[PDB]
Amino acid sequence: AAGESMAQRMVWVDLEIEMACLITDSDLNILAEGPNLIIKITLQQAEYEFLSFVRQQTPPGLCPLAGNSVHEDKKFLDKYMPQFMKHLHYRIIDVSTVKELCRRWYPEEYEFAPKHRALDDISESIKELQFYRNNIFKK
Amino acid sequence: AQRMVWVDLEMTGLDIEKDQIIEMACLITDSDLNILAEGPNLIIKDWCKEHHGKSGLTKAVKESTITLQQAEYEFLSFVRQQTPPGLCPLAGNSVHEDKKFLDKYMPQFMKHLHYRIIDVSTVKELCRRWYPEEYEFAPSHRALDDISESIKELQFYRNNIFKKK
Ligand SMILES: [Mg+2]
Ligand SMILES: [Mg+2]
């Protein structure tokens, strides 16, 4: 159905302050790169740039934050970039959850799984979730 | 030491600055999601008003005799008998929100737990995207009933969308 594919996009973010953001479709293909910024430009200007980017890329309130350190980053952004987070769903896609499931239920596969800039961390998180999909999810 | 600490919360709202915890339940599973021990299940002294009037929880919250300190004592005692310090994750459906409220209001309890979470809703979002057929067949706003459903939902995902050995 029209629009469903867009409603299933993911907003990958990482914070290290250095912040980056990418968009993927539901199959983890990167569709667009967003701002890659250093923050004390001001917090407000940065938020505006990320918010405009996600407004071009995901419909209001429908897409989740994604990454490895994602509930912690969401804790940060809920407070310092609330208008940005308002554009997103409240659920998250926590790759670390899948990592913990892999460790427990697929130890053999976990040994082969992938393990300092924010953009690089996003790249690794996507490759990690992809590894999980390829190797511990039903074919 | 690979056990999971399942927790579900009911609160007066999602505002971390003003709202409080009014119900809380905890279950201990092994890493294959078998329930090993049932922990305390406690009620602590416009959407929320309706949905908590229904289910009788705001009634029970007016009748309760359990303070936040007493609740945290009982939960901390339980997890100290059931899990080794620092090693096990919080698990549940709304677990990052619940962890937000527990970090603020039950800090010793959280300090007994690992920092990693097992978020069933992440798996739900993934199943929705990658296994929509199975997602359609997948699994009372009260803590104990919801955490029990959450375990059953993770189990359904494991049985139906994770690869078979
Ligand atoms: Mg829940
Ligand atoms: Mg609930």
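Using Swiss-Prot numbers, chain A covers 34-49, 61-84, 115-189, 194-217, in order.
The backbone N, Cα and C atoms fix where each Cβ goes, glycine too.
Quick look at what Swiss-Prot lists:
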- A:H194: active site (ACT_SITE)
- A:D47, A:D147: Mg(2+) 2 binding site (BINDING)
- A:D47, A:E49, A:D199: Mg(2+) 1 binding site (BINDING)
- A:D47 to A: Loss of 3'-to-5'exoribonuclease activity (MUTAGEN)
- A:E49 to A: Loss of 3'-to-5'exoribonuclease activity (MUTAGEN)
- A:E146 to A: No effect on 3'-to-5'exoribonuclease activity (MUTAGEN)
- A:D147 to A: Loss of 3'-to-5'exoribonuclease activity (MUTAGEN)
- A:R178 to A: Disruption of homodimerization and loss of 3'-to-5'exoribonuclease activity; when associated with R-179 or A-179 (MUTAGEN)
- A:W179 to A: Disruption of homodimerization and loss of 3'-to-5'exoribonuclease activity; when associated with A-178 or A-215 (MUTAGEN)
- A:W179 to R: Disruption of homodimerization and loss of 3'-to-5'exoribonuclease activity; when associated with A-178 (MUTAGEN)
- A:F215 to A: Disruption of homodimerization and loss of 3'-to-5'exoribonuclease activity; when associated with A-179 (MUTAGEN)
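What Swiss-Prot annotates, mapped onto the structure for a quick look.
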residue: A:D47; record: mutagenesis position; Cβ contacts under 8 Å, 6 or more apart: A:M63, A:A64, A:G141, A:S143, A:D147, A:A196, A:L197, A:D199, A:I200, A:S203
residue: A:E49; record: mutagenesis position; Cβ contacts under 8 Å, 6 or more apart: A:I61, A:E62, A:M63, A:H194, A:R195, A:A196, A:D199
residue: A:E146; record: mutagenesis position; Cβ contacts under 8 Å, 6 or more apart: none
residue: A:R178; record: mutagenesis position; Cβ contacts under 8 Å, 6 or more apart: none
residue: A:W179; record: mutagenesis position; Cβ contacts under 8 Å, 6 or more apart: A:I214
residue: A:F215; record: mutagenesis position; Cβ contacts under 8 Å, 6 or more apart: none
Original post:
Is there any among the mutagenesis positions A:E49, A:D147, A:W179 whose Cβ is under 8 Å from chain B, and which ones, in sequence order?
Top reply: A:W179
Subject >> A:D47, A:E49, A:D199 excluded, remaining Cβ within 8 Å of their centroid (Mg(2+) 1) >> reply: A:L48, A:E62, A:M63, A:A64, A:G141, A:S143, A:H194, A:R195, A:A196, A:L197, A:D198, A:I200
**OP:** Between A:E49 and A:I61 the chain has a hole of 11 residues; just give the Cα distance across it in whole angstrom, please.
**Re:** 6
**OP:** Kindly assign A:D47 (mutagenesis position) to one of the three DSSP-derived states: helix, strand or coil.
**Re:** strand
**OP:** Please report the number of other Cβ atoms within 10 Å of the Cβ of A:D199 (Mg(2+) 1 binding site).
**Re:** 20
Subject >> C-beta crowding around A:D147 (mutagenesis position), within 10 angstroms >> reply: 19
